[PDB]
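Undergrad: My questions will all concern the structure given below.
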Amino acid sequence: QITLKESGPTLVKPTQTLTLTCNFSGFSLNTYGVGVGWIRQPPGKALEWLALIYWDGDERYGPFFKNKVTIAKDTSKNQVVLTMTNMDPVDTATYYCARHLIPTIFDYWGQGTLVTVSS
Amino acid sequence: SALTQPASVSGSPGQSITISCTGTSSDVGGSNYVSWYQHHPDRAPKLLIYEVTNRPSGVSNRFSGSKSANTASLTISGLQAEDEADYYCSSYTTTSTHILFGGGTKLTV
Amino acid sequence: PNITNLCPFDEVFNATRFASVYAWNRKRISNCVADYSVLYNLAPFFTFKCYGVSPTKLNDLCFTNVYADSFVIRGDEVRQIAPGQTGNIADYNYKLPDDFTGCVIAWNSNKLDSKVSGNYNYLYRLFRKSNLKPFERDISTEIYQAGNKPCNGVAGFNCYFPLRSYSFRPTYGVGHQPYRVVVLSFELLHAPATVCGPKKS
C-alpha cells in the first residue's frame, strides 16, 4: 500500500548539519510526473516549504534557503535524503515528506518527526 | 509572508459555517489549482480540496469550496466534533512556490 | 480485406514523452485495421480538424500508408499548423504542403508537461537563413552569424545560438500552456492499400 515514512534524529547541535530521510512505498520516482517535496512546521506557527525533487533531476529549493539545503534521491533504494546546515534554535520544527503533482500541490503527507536544536 | 488567514472561526454544530483564506492579487490573484487541507491533532494531513469546487475519491460531499476576486473560502455544513481540527488553505504564488498559510482551528459547541 | 490487426493509435496518443518541435519524429502506420472511434472517444480535444476528407466518413476508406507526426507547441502558435500559414514555427520547424490532405488533432496538456517553475528541456528554432521546404527536418546547431563580420568559436555580439527553450508553469494564462499536437498524413486510392477499415466487399 502507498505509505510514507521518515527517519532521522531529534537532538542536533547548532554547529552540526541536520540530515533526514524519507521512504515511499507504492510507486517509483522514475515515473513521468511525480515529485517528492519536504514540508516543515515550527510549533506556534504555520508550515513551510523547503524543497522538492523531480523524476529527471530537476531541483527547486526555497527562495530564502538556496545556499543551505540540499536534497537527493536514490530510486534503487526508494529513499530521498535532505541535508541542512547552520542550525539555529528557531529551526525546531516537525518535518514531513509528501508527494507532489502539477494539478494537486501535495497529496500524501507523511507522519513526520519533530526535531529540536539545543545543547 | 505576504499571505495570511484569520486566526480562528467557531460555529454551532448543525449549521453552515465558512472559513476564508486571503492572499494578494499579484502572487495568487486569479490563478488556479487552489487547495485546502485539514490537519488533526497528531495525525498526518490529508487532501480535501485540490481544484476549485473539486474533491478526490472517498468523497465527503458536505464540504464545499469557493473562489472570490482575491480570496478563497471553504464551507462546512452540519458540523460535528470530528470537524474540530486545524484547516490550511493553499495556492500557487508567482514570487515563490509556497503556501505558508497560518490556518484557522475549527471549534464546535 | 484479409488482414485483421488493430492499429497502434494507443502507442502514439497514450505515449509518455513528446519530442521537441525542431526534431519531431515520424511514425509509419501500415498493415493494420484502422478504427477511428477510439480516436474521437476522448472528449476534451481542443482541435480536431480534417482538410481533405470529412471525419464522419473515415470508416470506409483504404489508405496506401499512414504517417503520424507528434510534438508539443505553445498555445498561441496552435493555429500555425494549417497549410499556407507563416510565422516562426511554420517557417523553421514544421511546414505543411498546400495540397495537404489529412487530419490534425491538438489538445491542452498543462497537467503533465508543466513544471513548478518552468520546463527547460523543450527547444525550438528561432534563427535560420531561409524558409524550409515542406516536411523538412533540420538538426544542425552551428553558430549562426548575423552581421557582416564572420563568426566562429563562441557566440556573443551578433553571434546567436539558433535555438531557444520554453518555460511552462501552471501560472500562465490560456495561450502559454504546452499543447500537444499530432498530425496525420496519407494518400488515397492509387496503390495496393495496406491500411483499411472494416469492409463490405
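In chain C, numbers come from Swiss-Prot; the residues present are 330-530, in order.
Heads up, header says this was done by electron microscopy, 4.0 Å.
Even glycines carry a Cβ here, placed using N, Cα and C.
For the published mutagenesis C:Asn331 to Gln, Swiss-Prot gives the following note: Reduced viral infectivity. Quoted from Swiss-Prot, the note on the mutagenesis of C:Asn343 to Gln is: Reduced viral infectivity. The annotation that Swiss-Prot gives for the naturally occurring variant C:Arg346 to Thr reads: In strain: Omicron/BQ.1.1, Omicron/XBB.1.5, Omicron/EG.5.1. As a natural variant entry, C:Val445 to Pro appears in Swiss-Prot alongside the note: In strain: Omicron/XBB.1.5, Omicron/EG.5.1. The annotation that Swiss-Prot gives for the naturally occurring variant C:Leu452 to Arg reads: In strain: Delta/B.1.617.2, Epsilon/B.1.427/B.1.429, Kappa/B.1.617.1, Lambda/C.37, 19B/501Y, Omicron/BA.4, Omicron/BA.5, Omicron/BQ.1.1; Contributes to cellular immunity evasion and increases infectivity. A natural variant is reported in Swiss-Prot for this position, C:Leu452 to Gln, and the note states: In strain: Omicron/BA.2.12.1. Quoted from Swiss-Prot, the note on mutagenesis experiment C:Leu452 to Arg is: Increased resistance to neutralizing antibodies. Decreases HLA binding to NF9 epitope. Increased binding affinity to human ACE2. Quoted from Swiss-Prot, the note attached to the mutagenesis of C:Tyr453 to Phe states: Decreased HLA binding to NF9 epitope. Increased binding affinity to human ACE2. Among the natural variants that Swiss-Prot reports, C:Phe456 to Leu is described with the note: In strain: Omicron/EG.5.1. The note that Swiss-Prot attaches to the published mutagenesis C:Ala475 to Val is: Increased resistance to neutralizing antibodies. As a natural variant entry, C:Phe486 to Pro appears in Swiss-Prot alongside the note: In strain: Omicron/XBB.1.5, Omicron/EG.5.1. For C:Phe490 to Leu, Swiss-Prot lists a mutagenesis experiment annotated as follows: Increased resistance to neutralizing antibodies and human covalescent sera neutralization. Natural sequence variation is annotated in Swiss-Prot for C:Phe490 to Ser, with the remark: In strain: Lambda/C.37, Omicron/BQ.1.1, Omicron/XBB.1.5, Omicron/EG.5.1.
I'd like to know what surrounds each of these features in this structure.
TA: In the three-state DSSP classification, C:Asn331 (mutagenesis position) falls within coil.
A simple way to gauge crowding: the CB of C:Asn343 (mutagenesis position) has 8 other CB atoms within 10 angstroms, across all the protein chains here.
In the shown protein chains, 10 other C-beta atoms lie within 10 A of the C-beta of C:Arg346 (variant position).
Counting every protein chain shown, 19 other Cβ atoms lie within 10 Å of the Cβ of C:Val445 (variant position). DSSP classifies C:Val445 (variant position) as coil under the three-state reduction.
All protein chains shown were included, and the count of other CB atoms within 10 Å of the CB of C:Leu452 (variant position) stands at 16.
If you draw a 10 Å sphere around the CB of C:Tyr453 (mutagenesis position), it holds 20 other CB atoms from the protein chains shown.
On its own chain, C:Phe456 (variant position) has C:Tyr473, C:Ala475, C:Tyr489, C:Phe490, C:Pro491 as residues at least 6 apart in sequence with a Cβ closer than 8 Å to its own Cβ.
Of all Cβ atoms in the shown protein chains, 11 besides its own fall within 10 Å of the Cβ of C:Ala475 (mutagenesis position).
Applying an 8 A CB threshold to same-chain residues 6 or more apart, the list for C:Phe486 (variant position) is empty.
Under the DSSP three-state reduction, C:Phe490 (mutagenesis position) is assigned to coil, being neither helix nor strand.
Packing around C:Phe490 (mutagenesis position) is summarised by its Cβ count: 13 other Cβ atoms lie within 10 angstroms of its Cβ, all protein chains included.
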Undergrad: Can you tell me which of the recorded positions C:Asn331, C:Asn343, C:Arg346, C:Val445 is spatially closest to C:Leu452 (variant position)? Compare CA atoms only.
TA: C:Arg346
Undergrad: Of the recorded positions C:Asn331, C:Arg346, C:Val445, which sits closest to C:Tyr453 (mutagenesis position) by Cα distance?
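TA: Checking each of C:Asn331, C:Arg346, C:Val445 against C:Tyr453 (mutagenesis position), the shortest Cα distance is to C:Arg346.
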Undergrad: Name the recorded positions, out of C:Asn343, C:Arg346, C:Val445, that lie close to chain A, meaning a Cβ-Cβ distance under 8 Å, keeping sequence order and answering 'none' if none do.
TA: C:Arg346, C:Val445
Undergrad: Please report how many Å separate the Cα atom of C:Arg346 (variant position) from that of C:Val445 (variant position), as a whole number.
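TA: C:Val445 (variant position) has its Cα 18 Å from the Cα of C:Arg346 (variant position).
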